[PDB]
Amino acid sequence: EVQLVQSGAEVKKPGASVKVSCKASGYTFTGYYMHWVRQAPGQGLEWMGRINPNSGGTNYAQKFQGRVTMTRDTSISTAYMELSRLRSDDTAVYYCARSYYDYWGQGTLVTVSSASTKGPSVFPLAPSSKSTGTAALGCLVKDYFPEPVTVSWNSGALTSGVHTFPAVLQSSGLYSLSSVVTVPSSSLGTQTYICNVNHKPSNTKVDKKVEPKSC
Amino acid sequence: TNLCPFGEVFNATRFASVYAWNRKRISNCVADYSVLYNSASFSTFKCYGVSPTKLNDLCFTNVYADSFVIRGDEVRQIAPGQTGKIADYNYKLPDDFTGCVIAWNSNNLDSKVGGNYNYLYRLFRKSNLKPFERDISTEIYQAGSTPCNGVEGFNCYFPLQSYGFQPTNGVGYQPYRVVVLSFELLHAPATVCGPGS
Amino acid sequence: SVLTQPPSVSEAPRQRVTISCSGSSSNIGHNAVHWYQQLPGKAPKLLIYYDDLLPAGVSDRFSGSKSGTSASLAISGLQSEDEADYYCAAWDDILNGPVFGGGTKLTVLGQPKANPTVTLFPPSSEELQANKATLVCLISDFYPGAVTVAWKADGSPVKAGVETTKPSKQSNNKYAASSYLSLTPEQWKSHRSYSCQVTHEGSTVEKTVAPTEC
Ligand SMILES: *[C@@H]1O[C@H](CO)[C@@H](O[C@@H]2O[C@H](CO)[C@@H](O[C@@H]3O[C@H](CO)[C@@H](O)[C@H](O)[C@@H]3O)[C@H](O)[C@H]2NC(C)=O)[C@H](O)[C@H]1NC(C)=O
């Protein structure tokens, strides 16, 4: 069976460089082209370049010319992709793929962020203009690193209508997410809604009361 | 009393892939075609240029038995004037064919639980086959402007593909063994004759 | 991206869906099209090569064709395991390399279609006092889980400062997504209105906020 096994997830600062490896098994390494394809989180596939593992000839996408180096070590059937002077928007899952992408590696996550361990700050998302029939409210869990954060509501007593979104990686190199709850508007003057935010990578734990607002 | 080694062809334990189809010359022997033609074992038995019932009384300079395995819905391609990947790139019969095409379902022999990938066929060729031509090459097929230089990639495709023979498949996708008998009458002493010749 | 695919398609189980791949003379016109299936959270896999050929072990429910500068993938006997993003690719003679389509998300309809509810939150008083301004557009309870989100400030499309999550499954099995517009307080107060526009199954809903009103 053909297999392409890649090295593990990387965290790099902007300006640094990343080298990802791809070990081939189950075929003649020099008989098939190798490509590198990247995929930013939630986006499409993007071809970076290719290397002939027999001749060692390389060909790169224009936008990576001067920044990427693709090499191969035939003695251990491994292809390498080195991307230099990393930018925030190079955060992606990077894949090696053989021939006309007829076999793919499992992918290597590279996260480019200048950030250290940091707890979030929590802001309230207040409901408005609903008297007595449903209202959305939530909390914005902002600027934390690394992932992940946990969010509950009223120490776990409120789960119906609760949804916590996946995080986004901001240009800052810090993560943010939101958690929302949908509730009856006629419950706002009485029921108290507190989001409990726990960041286990740091040791921050925050409780933020979300109350209606006075326009 | 020299009988022809037909059992060596029909009852052979393994058959060739259609792209590398086997040919056996039959010579200097007595052949009972009646037994084959009248055997219910063969689901396909269509002759061209000859009557099957007359074979037992004819003599020929030579007889060729070509054998291979294909898919059930590809048996129709083993006939004069057919088109398709089998007729075009693997085994071609001339328009003036003089012989018989015999075929029988081989699911119990050439299928394996999970797929038998031992039987191959040619899917790419810059050019159709000539009648009775055999092509066993494996050069990478260059579908574009750029040369392939012995490496597979975009527009650079290996020319053979493997059949997936699983006992579960419909009849159209099960393996069929095929034997094509060609009857040659050349300016030389006839050496193959039927018993009642 | 170089090849254009529909962002989204859906069909009921056991039916037939088709996914189009649109190119130009330099790529599809002269080169073979290929199709890839990417199951959620997994690596892509080859489905079709050289326009219509199937790799060993790929079900014949999948088929492909090319006509002119366009290609299509057809999936018959739709199964729920077919839910995935599908990408086409072909060699392009002008750019001297293989180009991708943007990808198509396939939904196999296993529940009723449901319109998104949308809430656009303005920056909080607390956040503004921290000298930040994030507009937060939350989208929930929609099916199939495929949306396009667009931001407009007054009359101009806003591309910079926008971050959007891919639809995520809710506890009730409908889908939800989030979008952020991160501004400085001065940018926030310099426009009269902001709007988050959510397109779902050909329908576009819009919510707006304004710095002076609530
Ligand atoms: C390929 O191999 C098979 C099996 O070895 C050959 O078939 C068998 O041939 C023998 C002798 O001709 C048959 O024996 C006879 O069976 C009949 C049944 O009515 C009986 O009346 C006779 O007294 C004699 O015992 C045997 O039945 C037959 N088996 C089958 C399944 O047909 C076959 O001839 C071989 N093919 C070639 C081209 O040599």
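Indices start at 1 and increase along the chain as displayed.
Structure method, as recorded: X-ray crystallography, 2.1 Å.
Note: Cβ is positioned from N, Cα and C throughout, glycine not excepted.
If you look up Swiss-Prot, you'll see B:2-195 marked as domain 'BetaCoV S1-CTD', on the strength of experimental evidence.
Contacts of B:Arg14 (variant position) defined by a Cβ separation under 8 A and a same-chain sequence distance of 6+ are given as none. Quoting Swiss-Prot on the natural variant B:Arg14 to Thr (Swiss-Prot position 346): In strain: Omicron/BQ.1.1, Omicron/XBB.1.5, Omicron/EG.5.1.
Swiss-Prot lists B:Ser39 to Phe (Swiss-Prot position 371) among its natural variants, and the accompanying note reads: In strain: Omicron/BA.2, Omicron/BA.2.12.1, Omicron/BA.2.75, Omicron/BA.4, Omicron/BA.5, Omicron/BQ.1.1, Omicron/XBB.1.5, Omicron/EG.5.1. In this structure, B:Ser39 (variant position) belongs to neither helix nor strand by DSSP; it is coil. Within the same chain, no residue at least 6 positions away in sequence has its Cβ under 8 Å from that of B:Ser39 (variant position).
Take the CB of B:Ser43 (variant position) and look out to 10 A: across all protein chains shown you find 13 other CB atoms. While the structure shown retains the original residue, Swiss-Prot records the natural variant B:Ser43 to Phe (Swiss-Prot position 375) with this note: In strain: Omicron/BA.1, Omicron/BA.2, Omicron/BA.2.12.1, Omicron/BA.2.75, Omicron/BA.4, Omicron/BA.5, Omicron/BQ.1.1, Omicron/XBB.1.5, Omicron/EG.5.1.
Shown in sequence order, B:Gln166, B:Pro167 are the residues of the chain, 6+ apart in sequence, with a C-beta less than 8 angstroms from the C-beta of B:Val113 (variant position). Annotation of the natural variant B:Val113 to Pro (Swiss-Prot position 445) in Swiss-Prot: In strain: Omicron/XBB.1.5, Omicron/EG.5.1.
Per Swiss-Prot, natural variant B:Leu120 to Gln (Swiss-Prot position 452) is noted as: In strain: Omicron/BA.2.12.1. In sequence order, B:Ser17, B:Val18, B:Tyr19, B:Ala20, B:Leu160, B:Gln161, B:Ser162, B:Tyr163 are the residues near B:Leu120 (variant position), counting only same-chain partners six or more apart with C-beta under 8 A.
The annotation that Swiss-Prot gives for the naturally occurring variant B:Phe124 to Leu (Swiss-Prot position 456) reads: In strain: Omicron/EG.5.1. Listed in sequence order, the residues of the same chain lying 6 or more apart from B:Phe124 (variant position) and placing their CB within less than 8 Å of its CB are B:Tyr89, B:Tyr141, B:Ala143, B:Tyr157, B:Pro159.
According to its DSSP assignment, B:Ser145 (variant position) is coil. Counting only residues at least six positions away in the same chain, no Cβ atom sits under 8 Å from the Cβ of B:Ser145 (variant position). Annotation of the natural variant B:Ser145 to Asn (Swiss-Prot position 477) in Swiss-Prot: In strain: 20A.EU2, Iota/B.1.526, Omicron/BA.1, Omicron/BA.2, Omicron/BA.2.12.1, Omicron/BA.2.75, Omicron/BA.4, Omicron/BA.5, Omicron/BQ.1.1, Omicron/XBB.1.5, Omicron/EG.5.1; the original residue is retained in the structure shown.
The mutagenesis experiment B:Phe158 to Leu (Swiss-Prot position 490) is recorded by Swiss-Prot, whose note states: Increased resistance to neutralizing antibodies and human covalescent sera neutralization. B:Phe158 (mutagenesis position) carries neither a helix nor a strand DSSP state and counts as coil.
Annotation of the natural variant B:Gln161 to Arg (Swiss-Prot position 493) in Swiss-Prot: In strain: Omicron/BA.1, Omicron/BA.2, Omicron/BA.2.12.1.
A simple way to gauge crowding: the CB of B:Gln161 (variant position) has 19 other CB atoms within 10 angstroms, across all the protein chains here. Under the heading of mutagenesis, Swiss-Prot lists B:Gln161 to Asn (Swiss-Prot position 493) and annotates it as follows: Reduced host ACE2-binding affinity in vitro.
Long-range Cβ neighbours of B:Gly164 (variant position) (same chain, at least 6 residues apart, Cβ-Cβ under 8 Å): B:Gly115, B:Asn116, B:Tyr117, B:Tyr173. Quoted from Swiss-Prot, the note attached to the natural variant B:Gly164 to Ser (Swiss-Prot position 496) states: In strain: Omicron/BA.1.
In Swiss-Prot, a natural variant is listed as B:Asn169 to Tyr (Swiss-Prot position 501), annotated with the note In strain: Alpha/B.1.1.7, Beta/B.1.351, Gamma/P.1, Theta/P.3, Mu/B.1.621, 19B/501Y, Omicron/BA.1, Omicron/BA.2, Omicron/BA.2.12.1, Omicron/BA.2.75, Omicron/BA.4, Omicron/BA.5, Omicron/BQ.1.1, Omicron/XBB.1.5, Omicron/EG.5.1; May enhance affinity to human ACE2 receptor. Cβ contacts within 10 Å of B:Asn169 (variant position), excluding its own Cβ and spanning all protein chains shown: 17.
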Checklist entry - Checking B:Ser43, B:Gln161, B:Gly164 - which of these variant positions have a CB within less than 8 A of a chain C CB? => result B:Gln161, B:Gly164
Checklist outcome for this item: If you measure between the CA atoms of B:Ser43 (variant position) and B:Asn169 (variant position) and round to the nearest Å, you get 18
Checklist outcome for this item: For B:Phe158 (mutagenesis position), the nonlocal same-chain Cβ neighbours (under 8 Å, six or more residues apart) come out as B:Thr138, B:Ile140, B:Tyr141, B:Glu152
